[PDB]
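Chemist: I'd like to ask some things about the structure below.
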Amino acid sequence: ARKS
Amino acid sequence: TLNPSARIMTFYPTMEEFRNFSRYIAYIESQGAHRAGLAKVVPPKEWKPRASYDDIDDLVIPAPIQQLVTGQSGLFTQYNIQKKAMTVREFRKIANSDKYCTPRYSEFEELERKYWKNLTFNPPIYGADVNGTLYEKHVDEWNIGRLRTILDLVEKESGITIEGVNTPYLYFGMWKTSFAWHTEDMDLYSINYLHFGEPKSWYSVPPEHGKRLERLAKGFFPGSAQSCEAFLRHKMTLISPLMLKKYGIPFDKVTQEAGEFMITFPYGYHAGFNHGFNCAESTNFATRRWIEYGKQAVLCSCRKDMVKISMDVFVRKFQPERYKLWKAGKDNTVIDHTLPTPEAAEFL
Ligand SMILES: O=C(O)CNC(=O)C(=O)O
Ligand SMILES: [Cl-]
Ligand code: NI
Ligand SMILES: [Zn+2]
């Protein structure tokens, strides 16, 4: 999970 | 009240005020800065995060994005195409190149007009979501790599690393590269520093009006809304200020110049564009006030591995007397978007  | 017009505020801390980050955020909230959803902070002249930007030409942008935009009458959808990796040097040369360079202009309004007129033509390349920091190890003031807010609890107590959220991201922009209307993941705060280059312009909707913007967007894009309630979190939706004005959504605009910080606040909707070749650094952070927003955030259902932060540790540590109720689904707290974070108390 990460920022996009 | 404090900033009853909910207009974007700009702040000019001394070096002594600038040193404690969390405290200064609490101060600007005691001034009502959070009501606009966005604020500018201009660092002291003496402060620099890095001596020179001329040694980064070898930095790799692993996943540049070409931004295709389709739409009309002020309403657009933005599609990303991942391009092959390139260096800052290559990117910079494509950005400063003639087919993608900033058009000639006099005043900001003209450039803004050209942005909304040309949005769907000549799709640019955005150097987005690059893991890294251009800060030097020794800089301890407003270091985006370590801001030391309570968001750190996600790492320290839980061992979870969320890239770009509790770690820094770099953005290499060129003219007309966009960021679509969104709030932050888990409705967190964000911090944004423009390291060098041309400006970045921002639009913001006050958190107290955020629901009006959502209902507006749902009206224009019913299919998207039907597939995911939080579809704005896809960061594909562009809406012009003319449309905001037409439908009566309060908003403000501001332009960020190299060397300036922007702060976005929980449930502040914002969007914008880059004026030309530039580089920005950003991450998310929290305050005590965020915890209730985190608990209430409406999250994207439809996509795989979206950012979902377990609120349990925060409720447990900072709201112990509400934890049992919250675990049971009985915590009915209503957020008042006008109230500053508790930490502001000493300034009020
Ligand atoms: O720099 C960008 O592309 C957009 N930045 C943000 O949305 C932010 O900093 O919260
Ligand atoms: Cl739709
Ligand atoms: Ni943002
Ligand atoms: Zn979704």
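The numbers used for chain B are those of Swiss-Prot, and the residues that appear cover 7-354, in sequence.
Method on record in the header is X-ray crystallography, 1.8 Å.
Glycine is treated like the rest: Cβ placed from N, Cα and C.
What Swiss-Prot records for this protein is below:
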{"type": "BINDING", "residues": "B:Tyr132, B:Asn198, B:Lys206, B:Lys241", "note": "2-oxoglutarate binding site"}
{"type": "BINDING", "residues": "B:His188, B:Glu190, B:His276", "note": "Fe cation binding site"}
{"type": "BINDING", "residues": "B:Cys234, B:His240, B:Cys306, B:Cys308", "note": "Zn(2+) binding site"}
{"type": "DOMAIN", "residues": "B:14-56", "note": "domain 'JmjN'"}
{"type": "MUTAGEN", "residues": "B:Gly133 to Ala", "note": "Abolishes histone demethylase activity; when associated with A-138"}
{"type": "MUTAGEN", "residues": "B:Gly138 to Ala", "note": "Abolishes histone demethylase activity; when associated with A-138"}
{"type": "MUTAGEN", "residues": "B:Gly165 to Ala", "note": "Abolishes histone demethylase activity; when associated with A-165"}
{"type": "MUTAGEN", "residues": "B:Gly170 to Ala", "note": "Abolishes histone demethylase activity; when associated with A-165"}
{"type": "MUTAGEN", "residues": "B:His188 to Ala", "note": "Abolishes histone demethylase activity without affecting ability to bind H4K20me2"}
Chemist: My list of recorded positions is B:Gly170, B:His240, B:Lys241, B:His276; which of them have a Cβ under 8 Å from any chain A Cβ, in sequence order?
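Modeler: Near chain A: B:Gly170, B:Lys241.
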Chemist: For the Fe cation site (B:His188, B:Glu190, B:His276), what does the 8 A shell look like? I mean other same-chain residues with CB within 8 A of the CB centroid.
Modeler: B:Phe185, B:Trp187, B:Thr189, B:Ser196, B:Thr270, B:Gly274, B:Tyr275, B:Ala277
Chemist: B:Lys206, B:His240: which of these binding-site residues has the sparsest Cβ neighbourhood within 10 Å?
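Modeler: Comparing Cβ neighbour counts within 10 Å for the binding-site residues B:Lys206, B:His240 gives B:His240.
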Chemist: To the nearest whole angstrom, state the Cα distance for the pair B:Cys234 (Zn(2+) binding site) and B:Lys241 (2-oxoglutarate binding site).
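Modeler: Answer for this pair: 13 Å between alpha carbons.
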Chemist: B:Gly133, B:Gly138, B:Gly165, B:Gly170: which of these mutagenesis positions has the highest Cβ count within 10 Å of its own Cβ?
Modeler: B:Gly133
Chemist: Which one of these recorded positions, B:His188, B:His276, has the sparsest Cβ neighbourhood, judged by other Cβ atoms within 10 angstroms?
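Modeler: Sparsest of the recorded positions B:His188, B:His276 by Cβ contacts within 10 Å: B:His188.
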Chemist: For the recorded 2-oxoglutarate site formed by B:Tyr132, B:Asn198, B:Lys206, B:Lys241, name the remaining residues of the chain with Cβ within 8 Å of the site's Cβ center, in chain order.
Modeler: B:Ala134, B:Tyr177, B:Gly179, B:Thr183, B:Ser184, B:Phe185, B:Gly278, B:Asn280, B:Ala286, B:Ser288
Chemist: Compute the mean position of the Cβ atoms of B:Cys234, B:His240, B:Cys306, B:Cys308, which form the recorded Zn(2+) site, and then list in sequence order the other residues of that chain whose Cβ is within 8 Å of it.
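Modeler: My list of surrounding residues reads B:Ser233, B:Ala236, B:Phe237, B:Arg239, B:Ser307, B:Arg309, B:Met312.
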Chemist: In the three-state scheme derived from DSSP, which category covers B:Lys206 (2-oxoglutarate binding site)?
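Modeler: Where B:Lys206 (2-oxoglutarate binding site) sits, the three-state DSSP reduction gives strand.
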Chemist: Give me the long-range Cβ neighbours of B:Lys241 (2-oxoglutarate binding site): same chain, 6+ apart, Cβ under 8 Å, in sequence order.
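Modeler: B:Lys241 (2-oxoglutarate binding site) has long-range Cβ partners B:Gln84, B:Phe185, B:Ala186, B:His188.
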Chemist: If one looks at the chain holding B:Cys308 (Zn(2+) binding site), which residues at least 6 apart in sequence have a CB under 8 angstroms from its CB?
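Modeler: Same-chain residues close to B:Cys308 (Zn(2+) binding site) (Cβ under 8 Å, separated by 6 or more) are B:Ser233, B:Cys234, B:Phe237.
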Chemist: Show which residues of the chain containing B:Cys306 (Zn(2+) binding site), separated from it by at least 6 in sequence, have their CB under 8 Å from its CB.
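Modeler: Listed in sequence order, they are B:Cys234, B:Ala236, B:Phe237, B:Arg239, B:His240, B:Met312.
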Chemist: If we count other C-beta atoms within 10 Å, could you say which of the binding-site residues B:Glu190, B:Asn198, B:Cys234 has the fewest?
Modeler: B:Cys234
Chemist: Among B:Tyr132, B:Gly133, B:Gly170, B:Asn198, which recorded positions lie by ligand 1, judged by Cβ under 6 Å to any atom?
Modeler: B:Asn198
